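Scroll down for the structure; my scribbles are underneath it.
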Amino acid sequence: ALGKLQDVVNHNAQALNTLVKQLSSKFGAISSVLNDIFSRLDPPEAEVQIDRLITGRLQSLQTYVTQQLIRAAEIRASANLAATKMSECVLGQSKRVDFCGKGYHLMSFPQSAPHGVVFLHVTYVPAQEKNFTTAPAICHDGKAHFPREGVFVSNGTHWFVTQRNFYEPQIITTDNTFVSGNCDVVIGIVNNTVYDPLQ
Amino acid sequence: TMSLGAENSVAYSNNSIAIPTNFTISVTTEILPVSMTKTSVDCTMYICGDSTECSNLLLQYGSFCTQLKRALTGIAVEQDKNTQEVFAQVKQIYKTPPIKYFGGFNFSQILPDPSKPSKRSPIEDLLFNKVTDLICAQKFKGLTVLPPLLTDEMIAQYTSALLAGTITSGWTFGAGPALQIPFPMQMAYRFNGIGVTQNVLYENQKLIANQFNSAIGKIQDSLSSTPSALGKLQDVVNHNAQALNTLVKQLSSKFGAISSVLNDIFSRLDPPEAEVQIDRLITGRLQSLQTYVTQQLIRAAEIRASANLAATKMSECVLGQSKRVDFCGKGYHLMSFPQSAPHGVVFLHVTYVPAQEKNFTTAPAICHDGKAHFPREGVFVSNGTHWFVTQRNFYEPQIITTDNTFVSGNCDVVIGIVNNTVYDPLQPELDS
Amino acid sequence: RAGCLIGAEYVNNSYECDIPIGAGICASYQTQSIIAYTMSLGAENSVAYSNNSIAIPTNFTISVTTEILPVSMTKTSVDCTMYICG
Ligand SMILES: *[C@@H]1O[C@H](CO)[C@@H](O[C@@H]2O[C@H](CO)[C@@H](O)[C@H](O)[C@H]2NC(C)=O)[C@H](O)[C@H]1NC(C)=O
Ligand SMILES: *[C@@H]1O[C@H](CO)[C@@H](O[C@@H]2O[C@H](CO)[C@@H](O)[C@H](O)[C@H]2NC(C)=O)[C@H](O)[C@H]1NC(C)=O
Ligand SMILES: *[C@@H]1O[C@H](CO)[C@@H](O[C@@H]2O[C@H](CO)[C@@H](O)[C@H](O)[C@H]2NC(C)=O)[C@H](O)[C@H]1NC(C)=O
Ligand SMILES: *[C@@H]1O[C@H](CO)[C@@H](O[C@@H]2O[C@H](CO)[C@@H](O)[C@H](O)[C@H]2NC(C)=O)[C@H](O)[C@H]1NC(C)=O
Ligand SMILES: *[C@@H]1O[C@H](CO)[C@@H](O[C@@H]2O[C@H](CO)[C@@H](O)[C@H](O)[C@H]2NC(C)=O)[C@H](O)[C@H]1NC(C)=O
Ligand SMILES: *[C@@H]1O[C@H](CO)[C@@H](O[C@@H]2O[C@H](CO)[C@@H](O)[C@H](O)[C@H]2NC(C)=O)[C@H](O)[C@H]1NC(C)=O
Ligand SMILES: *[C@@H]1O[C@H](CO)[C@@H](O[C@@H]2O[C@H](CO)[C@@H](O)[C@H](O)[C@H]2NC(C)=O)[C@H](O)[C@H]1NC(C)=O
Ligand SMILES: *[C@@H]1O[C@H](CO)[C@@H](O[C@@H]2O[C@H](CO)[C@@H](O)[C@H](O)[C@H]2NC(C)=O)[C@H](O)[C@H]1NC(C)=O
Ligand SMILES: *[C@@H]1O[C@H](CO)[C@@H](O[C@@H]2O[C@H](CO)[C@@H](O)[C@H](O)[C@H]2NC(C)=O)[C@H](O)[C@H]1NC(C)=O
Ligand SMILES: *[C@@H]1O[C@H](CO)[C@@H](O[C@@H]2O[C@H](CO)[C@@H](O)[C@H](O)[C@H]2NC(C)=O)[C@H](O)[C@H]1NC(C)=O
Ligand SMILES: *[C@@H]1O[C@H](CO)[C@@H](O)[C@H](O)[C@H]1NC(C)=O
């Protein structure tokens, strides 16, 4: 499960190893040891071997530094993402889809890991669905009624209004609907009774 | 001297407001690169070619080629990772019903075409024609191209499943199991999402469907006509070609030696200096390979950033409705549709744009019976002689009653409060 | 399309990818032998769309998932004189 973090560690180790292994290359010189070159050659002709060795080792170290800079940029991007997630999923509730887990985000908990962070996301998943017949508006007394905050459903014989994410049927009244226009504009309107709680 | 734009002055005052009276459905496009080419390099064939006597001297330079192979293999696997994390955002391969009636909305230009063997949409076919021997010549020098893991048909299948899910279920399939809903009711939910009431959609359904169909047709025509709309993808191709060409051009540079061909170097002069010139050529070619790998790494990092942005947009504009400004187009975001393009993705964003604004007088509160009244959900407007209350993004005046206002305090604190009547619906019923 | 594959039996079923060969071809160790197949994108599903039908959930589930992000890496220091000249 913790591969990503391990990958980071492994990468660094590899780099160091490679650098050490570059100390056994002679880069076209007669030997890989400076002491041998200086003790076997006279200085006017011993400069070319030392030049070759120095240039090769400088090139290796420069390559190491460049690879490190690129990796540091990537790690910085990851840490910026982690900081944004700490702000928006642990210190609040997020409406962005799939940002703080799969489902409707409820909350998050942070944990520390070697060189990293772990987020536990708690979300809400709907389940156990049923089929219903639905209409856009209800016709009553020549007027068109729309649900204030729900949706009209039918179980086969009678019409109710429910909230959209959890099934909870209720009687259609003038307190959970509003009127706009008449019954000859909306496509698919159905006839039913709207209950007045006052008369 | 370049001009920055056209000057405009807004008619600000203490009690003037502008309310839109119409709207427009807009569809716009966004192009994002996702992946780049996967290349492999053969050290021995590039540096020394066919001369095996050259291949012997390479062993005295350490592990310089294993490192380059490692870097290129990392880039290669990262490309497939990018594509997978952009396009494989669903678990079920959803299908669209055989009947293609969705309340008047057409959708035919973005749905797959069964006649063609590729099963691509009409718009997707046009994209794959705009974005487009040397390959064998480069192959004969140690430079090869690896095929991507997902084919074009599989990516088309992924986009088709995303489209079917979003057309039949709304945003429910991105948070769990897919729940079916009629399309006009979906778009009424989205109108609620942007702050407009449902009746506005249900009373203008034909006009909105016609506007959407016209916008999609215009997108098709504009893509067919303008050739420079896909330059974001083309650059990704071009930057590859140059990178290879330069590499080839480094195989004819002397690097200070007598000539570029090493066989003539071996056949002309004595080994004591042949070693020197061979070493010069080897160092030059190794340096060129290292440079190529370095800019390849930097380009891969940039492409990874672009692909992360594309995956976020797939999550937030296609699988949901976004309140972030300008993230899913210009306007108030309604929905989005994905299309696959060579090495990239195209998003068609459908947004709502207000139109035909009108001037009105306005007040913060209404004074009645020594009490201050504030609107519950809208704003108070005056057409000159009468006062109404309306919703903020669409002109629809209504009488001021106690059902669409609320009371707080008296008329001695609010600056700019006006006098009017608040109608009580209980008294007419009581007296009748 | 990636080349010539030797030592694997091609089967006509589809599974989730194990070892990517390329061009939609993956390989796995099953049965026991090594097989090559075309990867499956997912399970088939169809949604019952109609003029006036809606689906509404009656229950829910509380789900907890994990996300792992790297934050920092190792801090290294190099001495030129000892690495190059010893
Ligand atoms: C739809 O729901 C209504 C709920 O009111 C059901 O009507 C009730 O059914 C019960 C049977 O368990 C009766 O005891 C009640 O008297 C009924 N109410 C009324 C007002 O008559 C109705 O049966 C349901 N329809 C279906 C097909 O399940
Ligand atoms: C809902 O009720 C209205 C009237 O209450 C129905 O309208 C009638 O439709 C018939 C057609 O069969 C006409 O002959 C009548 O003149 C109409 N009446 C009025 C007052 O306009 C309407 O048909 C009903 N809805 C449905 C779906 O049947
Ligand atoms: C309404 O706007 C006008 C300007 O269009 C304001 O007029 C002057 O505003 C300054 C700012 O403090 C005052 O010192 C002046 O006394 C105002 N002029 C007059 C004739 O009153 C005006 O103040 C604004 N309304 C309110 C209530 O401040
Ligand atoms: C709102 O705008 C739409 C178009 O954007 C208007 O519908 C057009 O009306 C004119 C009449 O002047 C017709 O010629 C066009 O054919 C209509 N367009 C379409 C697409 O049908 C509509 O009238 C505007 N609303 C108001 C109240 O003016
Ligand atoms: C309601 O149900 C379906 C889904 O759109 C439609 O049924 C098909 O509609 C097309 C378009 O008119 C016809 O060509 C087909 O013959 C219909 N097939 C069947 C099996 O009904 C139906 O038309 C929709 N309602 C409306 C008003 O279009
Ligand atoms: C949906 O859009 C397609 C394409 O815009 C329409 O097909 C066109 O229909 C007209 C009239 O029949 C023809 O002149 C065009 O040649 C057709 N174009 C293509 C590409 O086939 C189609 O009529 C629209 N409506 C429906 C219900 O499919
Ligand atoms: C709302 O009222 C303002 C104020 O008069 C109008 O702005 C003026 O528009 C005319 C255009 O004929 C310009 O000549 C003036 O310079 C504008 N005045 C200012 C202060 O900018 C505005 O056009 C009106 N809007 C509507 C829809 O009627
Ligand atoms: C502002 O709106 C009010 C209410 O809509 C207008 O009053 C109506 O005007 C029409 C046309 O002049 C008459 O047919 C109605 O009888 C009026 N109703 C009432 C209750 O007076 C008013 O005319 C509009 N005023 C302006 C300046 O546009
Ligand atoms: C709204 O009505 C109240 C009461 O009718 C007004 O308050 C009066 O203001 C005049 C100023 O000309 C005073 O002479 C009266 O003594 C006030 N009466 C009371 C009971 O306070 C108020 O001015 C009106 N609103 C506006 C904007 O004029
Ligand atoms: C909603 O789902 C929960 C489980 O997530 C149901 O509770 C379980 O019901 C089964 C069957 O009766 C029992 O064996 C379990 O002990 C219950 N609890 C758990 C934690 O599983 C619950 O009954 C469902 N609600 C409805 C209305 O069916
Ligand atoms: C709704 O009915 C269809 C048949 O038209 C069925 O396939 C589907 O499973 C039903 N949905 C639910 C949630 O039972």
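Numbering, chain B: per Swiss-Prot, residues 696-827, 848-1147 in sequence.
Looks like electron microscopy, 2.7 Å, at least that's what the header says.
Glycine too: its Cβ is placed from the backbone N, Cα and C atoms.
According to Swiss-Prot, the natural variant B:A701 to V carries this note: In strain: Beta/B.1.351, Iota/B.1.526. Within 10 Å of the C-beta of B:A701 (variant position) there are 5 other C-beta atoms, taking all protein chains into account.
Here the residue is the original one, but Swiss-Prot notes a natural variant at this spot, B:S704 to L: In strain: Omicron/BA.2.12.1. Proximity of B:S704 (variant position) to non-local residues of its own chain (separation of 6 or more, Cβ distance below 8 Å) is seen for none. Mapped onto three states, the DSSP output places B:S704 (variant position) in coil.
Here Swiss-Prot notes a natural variant, B:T716 to I, with the remark: In strain: Alpha/B.1.1.7. Its own atom aside, the Cβ of B:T716 (variant position) has 12 Cβ atoms within 10 angstroms in the protein chains shown.
The annotation that Swiss-Prot gives for the naturally occurring variant B:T859 to N reads: In strain: Lambda/C.37. Of all Cβ atoms in the protein chains displayed, 13 besides its own lie within 10 Å of the Cβ of B:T859 (variant position).
Quoted from Swiss-Prot, the note attached to the natural variant B:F888 to L states: In strain: Eta/B.1.525. Cβ contacts within 10 Å of B:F888 (variant position), excluding its own Cβ and spanning all protein chains shown: 24. According to its DSSP assignment, B:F888 (variant position) is helical.
Quoted from Swiss-Prot, the note on natural variant B:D950 to N is: In strain: Delta/B.1.617.2, Mu/B.1.621. Secondary structure from DSSP puts B:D950 (variant position) in a helix. Counting only same-chain residues six or more apart in sequence, none has a Cβ lying under 8 angstroms from the Cβ of B:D950 (variant position).
In this chain, no residue six or more apart from B:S982 (variant position) has a CB-CB distance below 8 Å. Look at B:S982 (variant position): DSSP puts it in a helix. While the structure shown retains the original residue, Swiss-Prot records the natural variant B:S982 to A with this note: In strain: Alpha/B.1.1.7.
Where Swiss-Prot documents B:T1027 to I as a natural variant, the accompanying text is: In strain: Gamma/P.1. DSSP assigns B:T1027 (variant position) to a helical segment in the three-state reduction.
For B:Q1071 to H, Swiss-Prot lists a natural variant annotated as follows: In strain: Kappa/B.1.617.1. Within 10 Å of the C-beta of B:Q1071 (variant position) we count 11 further C-beta atoms, all protein chains included.
As a natural variant entry, B:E1092 to K appears in Swiss-Prot alongside the note: In strain: Theta/P.3. Take the CB of B:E1092 (variant position) and look out to 10 A: across all protein chains shown you find 12 other CB atoms.
According to Swiss-Prot, the natural variant B:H1101 to Y carries the following note: In strain: Theta/P.3. In the three-state DSSP scheme, B:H1101 (variant position) is classed as coil. Applying an 8 A CB threshold to same-chain residues 6 or more apart, the list for B:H1101 (variant position) is empty.
Taking a C-beta cut-off of under 8 angstroms and a sequence separation of 6 or more, B:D1118 (variant position) has the following same-chain neighbours: B:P1140. In three-state terms derived from DSSP, B:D1118 (variant position) belongs to neither a helical nor a strand segment and is classed as coil. What Swiss-Prot notes for the natural variant B:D1118 to H is this: In strain: Alpha/B.1.1.7.
Taking Cα separation as the measure, B:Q1071 (variant position) is nearest to B:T716 of the variant positions B:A701, B:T716, B:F888, B:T1027, B:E1092. Candidate variant positions: B:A701, B:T859, B:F888, B:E1092. Nearest to B:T1027 (variant position) by Cα distance: B:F888.
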